[PDB]
Amino acid sequence: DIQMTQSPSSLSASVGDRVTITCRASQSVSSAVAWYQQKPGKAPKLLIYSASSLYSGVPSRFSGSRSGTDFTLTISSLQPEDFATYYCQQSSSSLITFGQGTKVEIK
Amino acid sequence: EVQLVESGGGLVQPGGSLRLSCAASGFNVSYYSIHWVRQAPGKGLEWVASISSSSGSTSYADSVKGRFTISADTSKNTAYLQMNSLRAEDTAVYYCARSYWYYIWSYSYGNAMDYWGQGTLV
Amino acid sequence: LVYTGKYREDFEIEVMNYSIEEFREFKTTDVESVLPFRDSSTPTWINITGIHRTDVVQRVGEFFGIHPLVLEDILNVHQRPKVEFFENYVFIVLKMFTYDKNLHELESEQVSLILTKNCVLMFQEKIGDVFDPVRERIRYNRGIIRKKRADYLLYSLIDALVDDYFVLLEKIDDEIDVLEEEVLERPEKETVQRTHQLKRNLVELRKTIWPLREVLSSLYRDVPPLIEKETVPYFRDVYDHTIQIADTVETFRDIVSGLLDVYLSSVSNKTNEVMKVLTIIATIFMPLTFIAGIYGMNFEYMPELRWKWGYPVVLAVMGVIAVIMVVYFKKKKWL
Amino acid sequence: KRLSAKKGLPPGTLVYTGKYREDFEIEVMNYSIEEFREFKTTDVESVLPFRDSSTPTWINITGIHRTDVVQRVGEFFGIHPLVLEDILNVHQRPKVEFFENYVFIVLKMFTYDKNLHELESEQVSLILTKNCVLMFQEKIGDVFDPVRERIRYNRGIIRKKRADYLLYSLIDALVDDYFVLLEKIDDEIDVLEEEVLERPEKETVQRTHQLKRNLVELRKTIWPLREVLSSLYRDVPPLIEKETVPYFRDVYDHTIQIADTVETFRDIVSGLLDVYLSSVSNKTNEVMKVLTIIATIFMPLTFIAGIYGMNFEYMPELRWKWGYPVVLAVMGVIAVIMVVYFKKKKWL
Amino acid sequence: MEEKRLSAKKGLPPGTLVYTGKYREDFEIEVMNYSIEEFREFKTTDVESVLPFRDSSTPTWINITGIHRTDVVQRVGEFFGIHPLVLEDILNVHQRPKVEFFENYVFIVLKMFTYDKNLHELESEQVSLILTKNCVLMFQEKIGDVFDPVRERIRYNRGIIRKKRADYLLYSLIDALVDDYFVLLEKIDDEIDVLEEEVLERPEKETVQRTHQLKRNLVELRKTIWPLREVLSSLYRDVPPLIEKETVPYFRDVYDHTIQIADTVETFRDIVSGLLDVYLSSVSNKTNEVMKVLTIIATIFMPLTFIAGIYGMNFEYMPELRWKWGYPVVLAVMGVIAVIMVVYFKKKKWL
Amino acid sequence: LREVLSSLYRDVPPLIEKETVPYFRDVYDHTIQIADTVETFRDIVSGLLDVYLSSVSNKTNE
Ligand SMILES: [Mg+2]
Ligand SMILES: [Mg+2]
Ligand SMILES: [Mg+2]
């Protein structure tokens, strides 16, 4: 049971502003961290897998990285399509858990 | 071309049972892993179960361990979640997911749910 | 006997006598307590903690008919793991690593295992072991360990140990992927030392895990008659897990070695930079120090007094000397 | 002999071990004297009926991230599961194994990019059975275009004769297009030597160590190419049919030449680090000489400016012919003798 | 090369055979006559009791330990028909492995190494083999060897050895020597590991001295192992009449062992070569920290003394120095410039 | 060169009229000697640069 604590709980930024979403792992997850976007009333879509690789078809502006147990999903410049809820998922074990989520809304 | 469709969800009396389902089109269940993710209204995604029909291995969330049984059949190319001893805390909008393993180190692998379902509410 | 264990504090003996129907736990310290339990037909588990107590482990060994060379090998703590095959029993020695945060060192604990008939024996250096999951499985009646024989229990012990190897590798992975960026971007005084300790831990792990892979390969290939034939695929699986661990260790060692040699090659440029700074500042501020010291003189008669604006003029010429010394550099790009 | 057991994975699953998951394409060439057919199919069913077709066929499967396709082909074509695992397993060393029905070949490709001295590695695997060549490759972009256009133009004996020439053609093309990259790297290292003889800057260490690691990887790849060509040439397995023994002996000699070349070039590269250390040591020596001379002239002069610059109630100032210029001349004389000593010792 | 004869040594009476080694303590002769029927072991210090074994039909293993007794070597060489030049080569320790083929015997020279701990030294002992019809003569300098496994096999009828003839005994001895070379290589690998640790974690003069000792040890190891490869190759290719045709595959196996050993030695040479640069980089790092301390001190304090000299000159012609102050300005400027320099060194961290 | 001389030494196809094998033995031994001398040279050359670097260090030490 590796609970993931995601910060900030809520954030807001305008279009074109670079932002960052940080995920924290209580225990060690090697690089099995993935990022998804869930529009209101829609199925989540894979964006970043292995904490550094962009999924195919995702815009190249999205990028994630790893710093030990610090996982940060950063957006080069927000877009109208990028005001949604982002989730942090650990896949190190057979038991896989999600983060709380970061809600992004227009300023 | 690829589509993953789940069904069988609906209104259930508390303390009852409900048999879910998931139908896969474009890919064979025998070559992948099928998960289940639920989202209660206004809450975060919570993984509940995972199945690999190639081996039959089952993984169950400690939050809902024992109240759920998961399996798939290769005849109809489908997977399903069977619900037992339901309560109020089990109410959510369940999801069917497809995941593929990726290699990061020789000792550790990862999971990534690249295709999901449309979503069914229970 | 010859003793070299580090710790003396604790000593405890644990025995597990379990069958397909019922199980029993016994906590005691007398040597003779475990003597009747050897005759039990059902597979039995013996846990002995504390190697400094040579007399008790001796009396146990001569009770079990174990050859004294095996006893003295168990007494040895600093040796590479290796597996021995004998008609009466099979002899296995392993390692038990522990990792800590906020201080990066390797602590290894020697463990030895001997399997004869339906009897499982091991000797522990201290209390506490990585074999909590198998004990929990046995206590709560889980798995298929009870149905099989004692060789399956030996399998369970080995695979628990390799599971703890994976747990160690996860922390090593975190440390390496943080030191990667620490070396690449922001060097420190102790980054070099951190890299040396990391490489020391990695090379120690490599030299420990290669013997473990050899041991598991020997167990799988030799298939001795004492261990049942049906349990060989499990040993092969543990061998594959050890292959995974070895590959991970080699990749980690390569990463750390590159981190070392890049920095170790940059040291000459570091020296050139430091001495360029020292030389430029000293050669700019020594002539000016003399100019001030000798024109600020205390002889009786000063030609400097007679000259109008003498103090501003000498300050201006000092500034232009500083300027020409500055422009003396940048011709070789010293600045 | 069966699929290896991994701790993280479920017991039977096969996992791709690479970074490229962008593209999926299948190219099937059924080339023959009478005619040839070419077509691209996005699905895997179309390649299946060619399992036992008499006419030779050449199946190029691009994109191994789709494990489904690879193991479907393996089940259909009789490929053993461990060979499938090693096909998916990109992190690997080139090797070949001989079976009762098929020959499995592993050997890698390298590509090079300008302004970034990075050496890639594409895992391309070959399967030889009946009259079929099965190729699994990570991504679009191959080195076998010359063989493809040679088949399309009908030129060459490869189209008229059996498919073992097709395997030989693929392997020869791969070894040949090692040389474009090798020529690019040789030009890069020659020009880099030009700057390091001209400008020994900070980045030189990083670039030289990058090239050294590149050579280490090339050696770790090339050395397995023998004991692969060795087995193919000496061991003469039945699927070869003994017609192509010199077409394997020449590649043996080529691989031995390449291994000898990399062995020489490793020492050639290490000499560059030696030269860089030489230059930086000489620069440090020059800095020491400059600092030492400046301090050596200007410290006794500070003696003069301090000893005579003392204030005392009864100091033997003893003004002789306004001796302040006399003291200045004394400092000048000692400075001149010091610089003369430095010139004689040749520090400056 | 023409014909061969004893080279004349200046300062020695002509024809003198002299031992050119360092060991004078031990002397012993072992005899092991073995067959499928029975074995007859024998240990003595009489040379006349081994000479009758020349005409034995069964395989014989005579082991003369201690060749400082030149009389014993000369007596054995005369009785067995060995040429005087072969005896000279037997007593010439300062040599490298070789093989010579004659009509009636095969003469081989090998080397034994014993790496020592707590004193990083690789010392060598020369061993000579002569294969005469049914006998295998062995000459050694000091007590101690690597042929205990062959002795055990002879004693207990373990293995194929007792069924075959004397050439199989020569095989077994050479194979035992080549096997112990592997243990030697493992010991030297452990030494390389310890030294490569010690180079970085505590760099001092003894570390580089040990590194140079190890490098020269590797050089002499190669100088020994290459002739071993050549002699094994000659043994299984030229295959004289004394060596039977059924024994060559064993020599092939030993030859492959020698090739692997040579590759191992090459890799060890590369690692030891890199160790020197590692040591130099580490010592330069320590010197770098010392240098940076000096630079920080000088950078902080020289400009302050320069400014003090600026305002310490008794330039009384101008009233600028005569400014009514409580000394805030000069001291404040010195303090702020000093702290600015310190924080400038905090970035681009020197400490 | 050692291999190509060993081939003429040992294989001796009927084109080599025999009785000349010892001559090829002599040339094979000569190749052995040349190889030994060459690698002695390379052993010296490897350390030449280290010697140079230490000499430069000595001068800056002075
Ligand atoms: Mg003063
Ligand atoms: Mg001063
Ligand atoms: Mg220096």
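Residue numbering for chain F follows Swiss-Prot; the residues present correspond to positions 228-289, in that order.
Per the header of the entry, the method used was electron microscopy, 3.3 Å.
Using N, Cα and C of the backbone, Cβ positions are placed for all residues, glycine too.
Per Swiss-Prot, mutagenesis F:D253 to K is noted as: Increases protein stability. Decreases ion transport. Reduced to three states, the DSSP call for F:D253 (mutagenesis position) is helix.
Cβ environment of F:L280 (mutagenesis position): no same-chain residue six or more positions apart lies under 8 Å away. As a published mutagenesis entry, F:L280 to A appears in Swiss-Prot alongside the note: Decreases ion transport.
Annotation for F:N288 (mutagenesis position): no same-chain Cβ neighbours under 8 Å separated by at least 6 residues are found. One mutagenesis experiment named in Swiss-Prot is F:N288 to L, and its note says Abolishes Co(2+) uptake.
For the recorded site, F:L280 (mutagenesis position), the DSSP three-state label reads helix. DSSP assigns F:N288 (mutagenesis position) to a helix in the three-state reduction. Using a 10 Å Cβ-Cβ cutoff, F:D253 (mutagenesis position) registers 12 neighbours. Those mutagenesis positions from F:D253, F:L280, F:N288 lying by chain D, with Cβ under 8 Å from one of its Cβ atoms, are F:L280.
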